[PDB]
Number of protein chains: 2
Amino acid sequence: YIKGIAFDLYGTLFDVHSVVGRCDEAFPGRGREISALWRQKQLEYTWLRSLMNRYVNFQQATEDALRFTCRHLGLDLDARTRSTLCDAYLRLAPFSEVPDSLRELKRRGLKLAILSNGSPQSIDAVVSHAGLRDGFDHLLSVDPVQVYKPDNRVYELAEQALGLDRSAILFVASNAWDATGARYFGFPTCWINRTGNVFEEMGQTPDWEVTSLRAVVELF
Amino acid sequence: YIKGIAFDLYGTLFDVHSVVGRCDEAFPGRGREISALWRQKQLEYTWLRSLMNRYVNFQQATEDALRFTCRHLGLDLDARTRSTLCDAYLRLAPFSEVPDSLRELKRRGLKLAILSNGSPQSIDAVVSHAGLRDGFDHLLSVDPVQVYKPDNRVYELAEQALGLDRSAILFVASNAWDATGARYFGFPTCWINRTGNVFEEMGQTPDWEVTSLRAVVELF
């Protein structure tokens, strides 16, 4: 019996493809190439920094990842362009079904929370901009723990804040690596696989695999 | 004053491009595509498994990564092909200058060791096959620590086995992420950048950047 739901932010509720536009507007033609690398370095820097115990918040990791991407592509990223592209993450667009689904889940009397790598500021900005702030009971950031996902200390944070046991909290994630972690932690996991990717080969299998949040609403 | 040198194995002393051949022989035309993904999942699985505290040796991680790669490309990887491709890693070919350089470093009275993610069996096979076994004082595997690089517990292992303080051990690595870790640990680091890549954006900078081991020999 689930009483709450924890959602990953970037790539699950909000689409990061929105960034490719701003990237191509700054570096015409290469927008897709920049965004692709940026996304990869962003994740890599959070994983590697947590392992070396050298933490910096998501915004710093994002700035560092962009600086590496441009330097790696030979692109001259000036100060203002840097700030501009990085500000794009504060205006992501929610996936089409996201807004209506959040309302229905909430209406069913479910506790809804966000467990993201983003800083408390980032998370706030993104959800408020999309005007979805009111539909969330908790907006959790990994920041207080000074470590990123998939470190169990991050997941534990969701269990504490919601005041429920992990077995009554559903974990919804688009990244198969994130779902693997939460599954290892003990959260019953729902994987949102819209693009038909395959799960990671790290010993885990989600409890549910759906194509969008729509299937989640109908799970209740 | 350096008294010993720790070397990363896969990609630093021995070339993993040797695998692309066996891959293309099994799946003609797609050999490069398979190898590329395989290498990436291999590293990802070691990082993610260490973070979830769900360790399996390098050989297992390698088998799992190949199984994901083929399933992800739509390729039918049968049991025998699986074993065959995986056995390729036990026969990698050392970079051209590697053999002669190892002899000169050793001749200079330097303690030489290998600190690799590979299993004790893997490491042994690879170096013995190339006939370089005798040029190494220690062949260290992360296995005993039950965790992979860049976890500091892995690096500490090199400092203990060589019986020297980290400041007298030179760390030679081709992967900029590996060099970042060893640099954080305290090892004076030499990065072997043959293909002109850029260093990672994780706060570190190697002490030396060279194009091959040749420059290392001339460093003494």
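The numbers used for chain A are those of Swiss-Prot, and the residues that appear cover 3-222, in sequence.
Per deposition record, X-ray crystallography, 2.0 Å.
Placed from the backbone N, Cα and C atoms, the Cβ positions cover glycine too.
What Swiss-Prot records for A:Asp10 is active site, nucleophile, and it gives experimental evidence as the kind of evidence. The (S)-2-haloacid binding site annotation in Swiss-Prot covers A:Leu11, A:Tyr12, A:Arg41, A:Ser118, A:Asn119. According to Swiss-Prot, the mutagenesis experiment A:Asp10 to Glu, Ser, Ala or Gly carries the annotation: Loss of catalytic activity. Here Swiss-Prot describes A:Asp10 to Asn as a published mutagenesis experiment; the accompanying note says: Severe reduction in catalytic activity. In Swiss-Prot, a published mutagenesis experiment is listed as A:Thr14 to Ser, annotated Mild reduction in catalytic activity. Looking at Swiss-Prot, you'll find the mutagenesis A:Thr14 to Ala noted as follows: Severe reduction in catalytic activity. No effect on substrate affinity. Experimental mutagenesis is annotated in Swiss-Prot for A:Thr14 to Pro or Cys, with the remark: Severe reduction in catalytic activity. The note that Swiss-Prot attaches to the published mutagenesis A:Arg41 to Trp is: Loss of catalytic activity. In Swiss-Prot, the entry for mutagenesis A:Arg41 to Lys states: Severe reduction in catalytic activity. 4-fold decrease in substrate affinity. The structure shown retains the original residue. What Swiss-Prot notes for the published mutagenesis of A:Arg41 to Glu is this: Severe reduction in catalytic activity. Per Swiss-Prot, mutagenesis A:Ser118 to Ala is noted as: Severe reduction in catalytic activity. 25-fold decrease in substrate affinity. Under the heading of mutagenesis, Swiss-Prot lists A:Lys151 to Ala and annotates it as follows: Loss of catalytic activity. In Swiss-Prot, a published mutagenesis experiment is listed as A:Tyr157 to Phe, annotated Severe reduction in catalytic activity. 1.5-fold decrease in substrate affinity.
This view paints the features noted in Swiss-Prot onto the structure.
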residue: A:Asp10; record: mutagenesis position; DSSP (3 states): coil
residue: A:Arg41; record: mutagenesis position; DSSP (3 states): helix
residue: A:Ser118; record: mutagenesis position; DSSP (3 states): strand
residue: A:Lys151; record: mutagenesis position; DSSP (3 states): coil
residue: A:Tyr157; record: mutagenesis position; DSSP (3 states): helix
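Ranking the mutagenesis positions A:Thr14, A:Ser118 by other CB atoms within 10 A of the CB puts A:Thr14 at the bottom. Taking Cβ-Cβ distances under 8 Å and a sequence gap of 6 or more within the same chain, the neighbours of A:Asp10 (mutagenesis position) are A:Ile116, A:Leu117, A:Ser118, A:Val174, A:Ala175, A:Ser176, A:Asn177, A:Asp180. Rounded to a whole value, the Cα-Cα separation of A:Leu11 ((S)-2-haloacid binding site) and A:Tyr157 (mutagenesis position) is 14 Å.
A:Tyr12 ((S)-2-haloacid binding site) sits 16 Å from A:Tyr157 (mutagenesis position), counting Cα to Cα.
Measuring Cα to Cα from A:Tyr157 (mutagenesis position), the recorded positions that fall within 10 Å are A:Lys151, out of A:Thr14, A:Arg41, A:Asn119, A:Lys151.
Cα distances from A:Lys151 (mutagenesis position) to the recorded positions A:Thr14, A:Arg41, A:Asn119 are smallest for A:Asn119. The (S)-2-haloacid site, placed at the center of the C-beta atoms of A:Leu11, A:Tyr12, A:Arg41, A:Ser118, A:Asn119, has further neighbours from the same chain whose C-beta lies within 8 angstroms: A:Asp10, A:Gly13, A:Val18, A:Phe60, A:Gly120.
Note on the mutagenesis positions A:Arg41, A:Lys151: the fewest other CB atoms within 10 A surround the CB of A:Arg41. In sequence order, A:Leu11, A:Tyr12, A:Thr48, A:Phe60, A:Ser143, A:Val144, A:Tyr150, A:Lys151 are the residues of the chain that are 6 or more apart from A:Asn119 ((S)-2-haloacid binding site) and have a CB within less than 8 Å of its CB.
Rounded to a whole value, the Cα-Cα separation of A:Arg41 (mutagenesis position) and A:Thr14 (mutagenesis position) is 14 Å. In terms of local Cβ density within 10 Å, A:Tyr157 ranks first among the recorded positions A:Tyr12, A:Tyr157. Counting every protein chain shown, 23 other Cβ atoms lie within 10 Å of the Cβ of A:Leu11 ((S)-2-haloacid binding site).
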